[PDB]
Amino acid sequence: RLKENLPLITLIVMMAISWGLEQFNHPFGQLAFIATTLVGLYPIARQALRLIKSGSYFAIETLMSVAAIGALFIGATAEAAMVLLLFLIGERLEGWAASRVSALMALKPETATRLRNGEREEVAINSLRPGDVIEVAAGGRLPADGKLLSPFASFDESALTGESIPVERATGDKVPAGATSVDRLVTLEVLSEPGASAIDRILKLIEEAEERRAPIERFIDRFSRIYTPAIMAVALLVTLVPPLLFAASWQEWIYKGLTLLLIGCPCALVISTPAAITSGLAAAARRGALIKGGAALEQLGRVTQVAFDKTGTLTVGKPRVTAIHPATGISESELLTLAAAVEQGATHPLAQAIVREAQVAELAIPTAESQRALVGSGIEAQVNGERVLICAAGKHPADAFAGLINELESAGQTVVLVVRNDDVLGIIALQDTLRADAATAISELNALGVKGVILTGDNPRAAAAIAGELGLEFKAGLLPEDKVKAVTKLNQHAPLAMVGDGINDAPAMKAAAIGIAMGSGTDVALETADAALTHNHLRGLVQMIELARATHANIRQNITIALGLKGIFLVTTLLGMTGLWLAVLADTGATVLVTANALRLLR
Ligand code: ALF
Ligand SMILES: [Mg+2]
């Protein structure tokens, strides 16, 4: 697993020891150097050789191998060894900056419970045929896309919408695989073939997105494609031109040409980009960021747009009561203590929100008796003698709260009614609220010229409230495929980062230049993403985008340094005022410089 580092160490030891043999009995030591040079040159020579076969004649590996082989014939073994060492360090630095679908596979159960002849049987998920009647227990995931046979049921379809608010479904309604039966036990007619469920379609979206990802070419190869054949041509010329036109020594100009091949090897340049990225990834890691591989850092560097998920990303992902409006003769705390009295024990996030609000206010929740679900209306219990029902605003006559209810709902709120003996005792508003640092984070992104857009699977109103708060545009009521399409459309215009916390964000994340997951997000999200906000602080996005950008600057400086000195020591060499060892020393100095520069990212 770590045999990648071995050639480096072996080259080091072999080097130092070869020097030790240049301490007693030189000629025996030069053979040892030739051994070092050859063993370090081996993987690079065969690697290059494979590249020549694949059409690619002039990768940097070619230049390196040719220059080493030439340096062998001219006893520049110590130097060739040195440059090989630098190259190996660059290669390894690059290798360490490399990224190391199970979480989504865990969403498909392994067995289903099938019903035949009034007998239950546990079968493999792929044994399921359309028309089969399957039975999902409470809390269980649908193994396949089903049509509800049960009269009524609520489902957590967050794996498709990102919303944990249970969806009321009745006989005939389609329920997608991965959905969760929240309270009851359901029966469904399987609709989907094996391998063709909603989860499977998500997986397919992810795979396709990953396949459409174009690999970015390194600077060094685009460069080498012109530089390498150039300095080879020139070295041929400094070999041919002088003896053919000045009647000079073939030996000395052949020698000189090969020396130019070794000189031409741009050390520092190979360590140029890897040194920055290694520092950047190390700096991000130090301040609560998580980036998987250098390519991710480069993409992060070239990003100018952000697409946000809403629920769990921009918002805390939990309902919270925002307003309490009682009827006359009733205090807000009475309406609240009554609602909490009914809702206690219920798992519906709105109920939990109400109970919470009662608890932070130190309102003692009275015991409820005969608590039950009033199916398709709401949940009902009797508190201190009287039957009180808490229900959705569309389930009961508003009478005298109509206008207020409309006002609340248009503002992106969710309203529940408290009703005792068919009297509306008052309403309660709830909303999924913004995270503490969402606003400032957005404003900072805008300061960096990075515009945000919102892609959410939530309803238009709930979205429009939040997007209203942050001054962003939005697309709402979106399924995963729709997010992928939106993201593609935007990403064709400019490189985009997708920030989400949900399974349904996963395909979008892969469709974007870079996907970024919230810390509290779904495992699928954290695994699909190229990066992670381990703290759930949205501000830590700007930092990332800042760091990345600084990194992209650092590189550009480094290259210049590496490419500048080289140039100088290229031209001087061509004027005949500088030699091999000086050029090696200079490339080494260049390397020290780009290193020291790369270390500035740590500040
Ligand atoms: F959390 Al969402 F669309 F708002 F997945
Ligand atoms: Mg989400």
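All chain A residue numbers match Swiss-Prot; in order, they span 124-223, 228-730.
Recorded method for this deposit: X-ray crystallography, 2.7 Å.
Cβ coordinates come from backbone N, Cα and C, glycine included.
For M187 to A, Swiss-Prot lists a mutagenesis experiment annotated as follows: No change in ATPase activity and in zinc binding. If you draw a 10 Å sphere around the CB of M187 (mutagenesis position), it holds 28 other CB atoms from the protein chains shown.
What Swiss-Prot says about the mutagenesis result for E202 to D is this: Lack of ATPase activity. For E202 (mutagenesis position), other Cβ atoms within 10 Å of its Cβ number 24.
Among the sequence features in Swiss-Prot, the mutagenesis site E202 to A is noted as follows: Lack of ATPase activity and decrease in zinc binding.
Taken residue by residue with DSSP, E202 (mutagenesis position) is part of a helix. Swiss-Prot lists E202 to Q among its mutagenesis entries, and the accompanying note reads: Strong decrease in ATPase activity.
The Cβ of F210 (mutagenesis position) lies under 8 Å from the Cβ of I167, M187, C392, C394, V397, each on the same chain and at least six residues away in sequence. DSSP assigns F210 (mutagenesis position) to a helical segment in the three-state reduction. Recorded in Swiss-Prot as a mutagenesis result, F210 to A carries the remark: Decrease in ATPase activity and slight decrease in zinc binding.
Annotation for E214 (mutagenesis position): same-chain Cβ neighbours under 8 Å, separated by at least 6 residues, are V397. As a published mutagenesis entry, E214 to A or Q appears in Swiss-Prot alongside the note: Decrease in ATPase activity.
Sequence-distant neighbours of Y354 (mutagenesis position) (same chain, 6+ residues apart, CB-CB distance under 8 A): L186, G391, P393. Swiss-Prot lists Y354 to A or F among its mutagenesis entries, and the accompanying note reads: Decrease in ATPase activity.
Around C392 (Zn(2+) 2 binding site), a 10 Å sphere centred on its CB holds 27 further CB atoms from the protein chains shown. Annotation source Swiss-Prot lists Zn(2+) 2 binding site at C392, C394, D714, citing similarity to another entry.
Experimental mutagenesis at this site is recorded by Swiss-Prot as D436 to N, annotated: Lack of ATPase activity. Residue density at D436 (mutagenesis position): 30 other Cβ atoms are found within 10 A of its Cβ, drawing on all protein chains shown.
The DSSP secondary structure for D436 (mutagenesis position) is coil. For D436, the entry in Swiss-Prot reads active site, 4-aspartylphosphate intermediate, with the evidence type a curator's inference.
Within 10 Å of the C-beta of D628 (Mg(2+) binding site) there are 27 other C-beta atoms, taking all protein chains into account. The Mg(2+) binding site feature in Swiss-Prot is assigned to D436, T438, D628; the stated evidence is experimental evidence.
For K693 (mutagenesis position), other Cβ atoms within 10 Å of its Cβ number 22. Record note (Swiss-Prot) on the mutagenesis of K693 to A: Lack of ATPase activity but does not affect zinc binding.
Among the mutagenesis results in Swiss-Prot, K693 to R has the note: Lack of ATPase activity. The residue drawn here is the original one.
Swiss-Prot lists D714 to N among its mutagenesis entries, and the accompanying note reads: Lack of ATPase activity and strong decrease in zinc binding. Neighbours of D714 (mutagenesis position), defined as other CB atoms within 10 A of its CB across all chains, total 22. The DSSP secondary structure for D714 (mutagenesis position) is helix.
Swiss-Prot lists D714 to E among its mutagenesis entries, and the accompanying note reads: Strong decrease in ATPase activity.
Cα atoms of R223 and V228 lie 13 Å apart, with 4 unmodelled residues in the deposited structure between them. Recorded residues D436 (mutagenesis position) and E202 (mutagenesis position) have their alpha carbons 55 Å apart, per Cα-Cα distance. Note on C394 (Zn(2+) 2 binding site): other Cβ atoms within 10 Å of its Cβ, all shown chains, come to 26. Taking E202, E214, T438 as the candidate recorded positions, the subset whose CB lies under 6 angstroms from any atom of ligand 1 consists of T438.
Cα-Cα distance from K693 (mutagenesis position) to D714 (mutagenesis position): 7 Å (rounded to the nearest whole number). Every protein chain considered, the tally of other Cβ atoms within 10 Å of the Cβ of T438 (Mg(2+) binding site) stands at 25.
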